[PDB]
Every structure is written in structure tokens, then in C-alpha cells.
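A.B. asks: Okay, handing you the structure first.
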Amino acid sequence: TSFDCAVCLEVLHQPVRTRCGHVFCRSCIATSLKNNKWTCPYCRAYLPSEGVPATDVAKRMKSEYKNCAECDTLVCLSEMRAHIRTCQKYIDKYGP
Ligand SMILES: [Cl-]
Ligand SMILES: [Zn+2]
Ligand SMILES: [Zn+2]
Ligand SMILES: [Zn+2]
């Protein structure tokens, strides 16, 4: 599915595309590179940088809605991170 992150598996937040064509949350690939420099955490390809903002994916996420996995509220994908931040059922299940 075009809208999940290949490291955390949640709906993408600020999607970034790496030179190898993998798409991750900006913070997810930033933290991966902090620990294991110059490597894609999904396919292990050489990365000279975090990548570029996946503005095609960000655009499409504005016109997509999906149910939160934990409370079933229909949420816009662009706003899903903000939803799970304060979703009590999510917090119940995964912790703060
Ligand atoms: Cl709803
Ligand atoms: Zn992520
Ligand atoms: Zn990759
Ligand atoms: Zn929820």
C-alpha cells in the first residue's frame, strides 16, 4: 500500500523517498541514518542523503481517508499521525 512506511508500518508522516525508491516517514529515515549511515533500512542500498520529500505521495494523501485501526474513526491520511497521537484506543494498545 502506497501510504505506509517501510520502517514503522504506520501511515506515512511527511513521506520521503530515497534514491532507491523506498518511501518512509521523514523522522523514520532520519533516525535510521543516524544509526546506520548511508544505507537504506529496507533494501540496504547506498544512500548519499535522506532522499527527497515525496510530494506526489503527500498530495495523494490529502484525498484519501481510512479508518483508524484502533478506534475505527475515518481519518484523512494526511492527518493520521495527528489522529493516533491522541487516539486513546491507540494509546491503550501501544503505550504512550
Ligand atoms: Cl468518522
Ligand atoms: Zn515511519
Ligand atoms: Zn531502499
Ligand atoms: Zn483512532
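In order, the residues displayed for chain A correspond to 33-128 in Swiss-Prot numbering, which applies throughout.
When the header is checked for method, it gives X-ray crystallography, 1.5 Å.
Yeah, the Cβs are placed from backbone N, Cα and C, and that goes for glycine too.
Annotations for this protein, taken from Swiss-Prot, read as follows:
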| type | residues | note |
| --- | --- | --- |
| MUTAGEN | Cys37 to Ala | Abolishes ability to regulate T-cell activation and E3 ligase activity in vitro; when associated with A-40 |
| BINDING | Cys37, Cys40, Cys57, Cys60 | Zn(2+) 1 binding site |
| MUTAGEN | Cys40 to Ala | Abolishes ability to regulate T-cell activation and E3 ligase activity in vitro; when associated with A-37 |
| BINDING | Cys52, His54, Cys72, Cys75 | Zn(2+) 2 binding site |
| MUTAGEN | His54 to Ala | Abolishes ability to regulate T-cell activation and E3 ligase activity in vitro; when associated with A-57 |
| MUTAGEN | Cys57 to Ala | Abolishes ability to regulate T-cell activation and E3 ligase activity in vitro; when associated with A-54 |
| MUTAGEN | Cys72 to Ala | Abolishes ability to regulate T-cell activation and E3 ligase activity in vitro; when associated with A-75 |
| MUTAGEN | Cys75 to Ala | Abolishes ability to regulate T-cell activation and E3 ligase activity in vitro; when associated with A-72 |
| BINDING | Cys100, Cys103, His115, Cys119 | Zn(2+) 3 binding site |
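Could you tell me the structural context for the features on the list?
C.D. replies: Of all Cβ atoms in the shown protein chains, 21 besides its own fall within 10 Å of the Cβ of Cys37 (mutagenesis position).
In the three-state DSSP reading, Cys40 (mutagenesis position) counts as coil.
In the structure as shown, the Cβ atom of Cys40 (mutagenesis position) sits within 10 Å of 14 other Cβ atoms.
Secondary structure from DSSP puts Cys52 (Zn(2+) 2 binding site) in coil.
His54 (mutagenesis position) counts 19 other C-beta atoms within 10 Å of its own C-beta, drawing on all protein chains shown.
A strand conformation is recorded for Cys57 (mutagenesis position) in the three-state DSSP classification.
According to DSSP, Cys72 (mutagenesis position) sits in a coil region rather than a helix or strand. For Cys72 (mutagenesis position), the same-chain residues lying six or more positions away in sequence with a CB closer than 8 A to its CB are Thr50, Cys52, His54, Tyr78, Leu79.
Look at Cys119 (Zn(2+) 3 binding site): DSSP puts it in coil. Around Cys119 (Zn(2+) 3 binding site), the same-chain residues at least 6 positions away in sequence with a Cβ under 8 Å from its Cβ are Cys100, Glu102, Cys103, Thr105.
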A.B. asks: I'd like the number of other C-beta atoms within 10 A of the C-beta of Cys57 (mutagenesis position), please.
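C.D. replies: The Cβ of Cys57 (mutagenesis position) has 21 Cβ neighbours within 10 Å.
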A.B. asks: Near ligand 4, which of the recorded positions show up if the criterion is a Cβ under 6 Å from one of its atoms? Options: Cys37, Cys57, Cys72, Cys100, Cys103, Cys119.
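C.D. replies: Among the recorded positions listed, those whose Cβ sits under 6 Å from ligand 4 are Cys100, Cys103, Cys119.
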A.B. asks: Report the recorded positions (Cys37, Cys57, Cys75, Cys103, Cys119) that meet this criterion: Cβ distance to the nearest atom of ligand 3 under 6 Å. Use sequence order and write none if nothing qualifies.
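C.D. replies: With ligand 3 as the reference and 6 Å as the Cβ limit, the list reads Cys75.
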